[PDB]
Amino acid sequence: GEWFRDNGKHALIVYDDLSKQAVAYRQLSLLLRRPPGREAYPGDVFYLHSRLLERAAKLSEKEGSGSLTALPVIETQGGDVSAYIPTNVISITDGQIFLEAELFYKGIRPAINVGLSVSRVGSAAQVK
Amino acid sequence: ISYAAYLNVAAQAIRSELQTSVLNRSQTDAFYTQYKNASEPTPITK
Amino acid sequence: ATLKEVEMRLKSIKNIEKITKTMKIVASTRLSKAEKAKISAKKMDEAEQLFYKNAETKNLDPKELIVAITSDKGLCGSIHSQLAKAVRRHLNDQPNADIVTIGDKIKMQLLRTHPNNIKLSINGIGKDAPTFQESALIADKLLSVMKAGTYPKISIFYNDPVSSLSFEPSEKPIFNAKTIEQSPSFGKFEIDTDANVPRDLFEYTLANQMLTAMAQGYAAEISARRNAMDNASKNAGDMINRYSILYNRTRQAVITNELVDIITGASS
């Protein structure tokens, strides 16, 4: 998707599922015998998604105004955003669309929770 | 004006130190509100 | 599951356990005034109805005024449930009627089943023990804004405390000026035909019979609120202690799992 960003085109990349990427990386590290951190996850598991998501950005006009939109997807257990991995990715992204299972079966689809979901960019990138 | 009112006034006069319950019956908070086909006119106090 | 969610959920139930028990005392310690104002009203009720008995007063031979008697406060049981049905069920026979509602929690069921029937409603009364001034004013409006004197039949719906553990929806009639003087055994009593006695008798029995209905109505309620919240504090028990165990089941699992990561990452 970077080729499009590097060449004045617009690409939108969806990472699904990211929770499973970290799972994999934990396998590598634990078998290579690198010391475990929280929840067995490697020590640099935050860096794993930091260098990944930062790559998605809107270039300048001197570079061609090419952009890369990232829509990371993370899976939570028991609706626990307070978990380790979930918190990491949250502090990375400039937004968050939290889908609850209670609102899902209750009729609201998509089950977006207005209270927990926000877009830091805001009206800046919205239709007038 | 009603006959129950002609009697209420007198009952207020007999509020004349050691008037315990007695103070609970001395006053009340009441709001009546008319109604229409339900819609309802402005709620005033008694 | 959460380290905290099971603790703050235990808090919003641990204090709900005491709050229902603290209102159970309020309802139980206020039963003293309830079991008194109940007997006082009833005794005046006999004194007031004995004339209506020895005079043999009864309704004449399609308007009828219905008065609903309850509170705005919930947490009292099916007292606002069964009484509203008694009214609705009595309303079915004669749809042609106007309903004045005292208390909002009675205005609930009636707004649903018969929204247009409600021509007047009293707000914020059911919290203390009723007083004459309160009722005498309700009747003053009932008489004025509603013109009850133009009705052929008056009916007051209230709750009657048959037992200290169960209430009973009941109904009493109020007779207008014309129905009083046209009573079969009305001449039995000597009355000066000029001092508008029958007229003053109706406007006075309109306020009293309300208070008598309210007294027993808000007495059957307090007796039902204690019951309603005794089952609540007990039901709050199968929560404070149920989730209490679940808190520990989570605390022990938090200390162990928090310790496993340390031991695992210490083997290197």
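Following Swiss-Prot, chain A residues are numbered 291-418, in order.
According to its header, the structure was obtained by X-ray crystallography, 3.6 Å.
Yeah, the Cβs are placed from backbone N, Cα and C, and that goes for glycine too.
Where Swiss-Prot documents A:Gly291 to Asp as a mutagenesis experiment, the accompanying text is: In ATP1-2; growth-defect. Counting every protein chain shown, the number of other Cβ atoms lying within 10 Å of the Cβ of A:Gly291 (mutagenesis position) is 17.
Experimental mutagenesis at this site is recorded by Swiss-Prot as A:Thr383 to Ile, annotated: In ATP1-1; growth-defect. Within its own chain, A:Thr383 (mutagenesis position) has A:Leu343, A:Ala360, A:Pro362 as residues 6 or more apart in sequence whose C-beta sits under 8 angstroms from its own.
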How would DSSP class A:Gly291 (mutagenesis position) in three states?
coil
Which secondary structure state does DSSP assign to A:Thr383 (mutagenesis position), in the simple three-class scheme?
coil
